[PDB]
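Chemist: One structure, pasted below without further comment.
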Protein chains: 6
Amino acid sequence: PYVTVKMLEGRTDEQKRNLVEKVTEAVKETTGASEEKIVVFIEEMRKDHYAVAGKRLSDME
Amino acid sequence: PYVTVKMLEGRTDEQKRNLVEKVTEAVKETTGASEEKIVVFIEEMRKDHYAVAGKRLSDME
Amino acid sequence: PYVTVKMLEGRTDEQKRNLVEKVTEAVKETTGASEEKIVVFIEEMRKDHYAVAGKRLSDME
Amino acid sequence: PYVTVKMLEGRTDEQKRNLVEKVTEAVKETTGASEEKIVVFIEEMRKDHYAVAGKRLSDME
Amino acid sequence: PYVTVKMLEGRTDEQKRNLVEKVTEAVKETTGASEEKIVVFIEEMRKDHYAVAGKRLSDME
Amino acid sequence: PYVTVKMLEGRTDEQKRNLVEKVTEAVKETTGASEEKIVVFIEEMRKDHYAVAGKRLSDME
């Protein structure tokens, strides 16, 4: 199983390590997937490259 | 945050429900994001559309 | 440029035609790119493959 | 609806803000999607990471 | 490495097998990666879900 | 056809140029796709953003 996590910049390296740990476990136990088969990708977004309702987060409070 | 889980066809509806649930909690507790801001996409693959070492799974003997 | 639009199943063929058209003009007029260089991909999701706050849409009551 | 716009580096911050505005509107009116439900991601490509017909744009005039 | 090939529906099963094989060798010999570390995903599009210059292929005359 | 190659940072600019050449050829001959229709994207991953079996490569030997 391939898991891609897309989130905004601003997380600690530790939060990222925990994210991978937790997410991998969540997948292992709910899908019966073998652990060495679970891959995780982290993709960080820039507030000026992410919008909702027509407004980029870089243009918001 | 946005989580996309890509895995082979086959999981039961229940397994998928648990995946979404578990994966969402794993994100929530590990990044600080709030539930209504956590989105999960499920993408299923066919054994004949997924290959490793030049061999599609469907062609593995 | 490449534009991928991911949305739930349900739109009519007409709606999709308008999406491609409108979205392409929006790109053309806003980035300077030329029409034959603008590509649009449409990706449809199932309510049981899309979740928010740990709940797939198909499971929302 | 989730819209990903993949384009080359070289656009102004204003062009990007307009892109998000225009594209969000194009989607709102052609798909009947609620505005606060329309998300836009901008992904910039490097000429040395984008090829056509076997030649990277970084290796062209 | 992970290679995703996105193309229109239509290729034969044989063509797909050759794609995976050829593409994998091309990666192996050009990046140094080892075969069991090279993954290929095949994604097929519908002519009515792919557009160029504001015109879906299915609508081209 | 659109080919995305996702691999770790650490490859020479030459290896990347060869990758695009080889991969484009592999696709041209196995799918009957016209050369000017074959597009290649290179996406580099950071070891601290790529995990396998719950452990990020940045946390491994």
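By the numbers in Swiss-Prot, the shown part of chain F spans 2-62.
Cβ from N, Cα, C; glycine included.
In case it's useful when we look at the structure, here is the feature table from Swiss-Prot:
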MUTAGEN   F:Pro2 to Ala  Absence of tautomerase activity using 2-hydroxymuconate. For 2-hydroxy-2,4-pentadienoate and phenylenolpyruvate, a strong decrease of catalytic efficiency and a 2-fold decrease of affinity is observed
ACT_SITE  F:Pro2  active site, proton acceptor
BINDING   F:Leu9, F:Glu10, F:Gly11, F:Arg12  substrate binding site
MUTAGEN   F:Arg12 to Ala  Absence of tautomerase activity using 2-hydroxymuconate. For 2-hydroxy-2,4-pentadienoate and phenylenolpyruvate, a strong decrease of catalytic efficiency and a 2-fold decrease of affinity is observed
Chemist: Which residues, sitting 6 or more apart from F:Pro2 (mutagenesis position) on the same chain, put a CB under 8 Å from its CB?
Modeler: F:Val28, F:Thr32, F:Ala34, F:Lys38, F:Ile39, F:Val40
Chemist: Is it possible to get the count of other C-beta atoms within 10 angstroms of the C-beta of F:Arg12 (mutagenesis position)?
Modeler: 18
Chemist: Check each of F:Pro2, F:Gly11, F:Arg12 (the recorded positions) against chain E and write down, in sequence order, those whose C-beta lies under 8 A from a C-beta there; write 'none' if there are none.
Modeler: F:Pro2, F:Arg12
Chemist: How many other Cβ atoms sit within 10 Å of the Cβ of F:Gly11 (substrate binding site)?
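Modeler: Other Cβ atoms within 10 Å of F:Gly11 (substrate binding site): 11.
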Chemist: Report the same-chain neighbours of F:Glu10 (substrate binding site): residues 6+ apart in sequence with Cβ closer than 8 Å to its Cβ, ordered by sequence.
Modeler: F:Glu45, F:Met46, F:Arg47, F:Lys48
Chemist: What are the sequence-distant neighbours of F:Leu9 (substrate binding site), meaning same chain, six or more residues apart, C-beta distance under 8 angstroms?
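Modeler: The answer is F:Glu45, F:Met46, F:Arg47, F:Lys48, F:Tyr51, F:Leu58.
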Chemist: What are the other residues, in sequence order, whose C-beta lies within 8 angstroms of the center of the C-beta atoms of F:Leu9, F:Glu10, F:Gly11, F:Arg12 at the substrate site?
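Modeler: After dropping the recorded site residues, what remains is F:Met8, F:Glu45, F:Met46.
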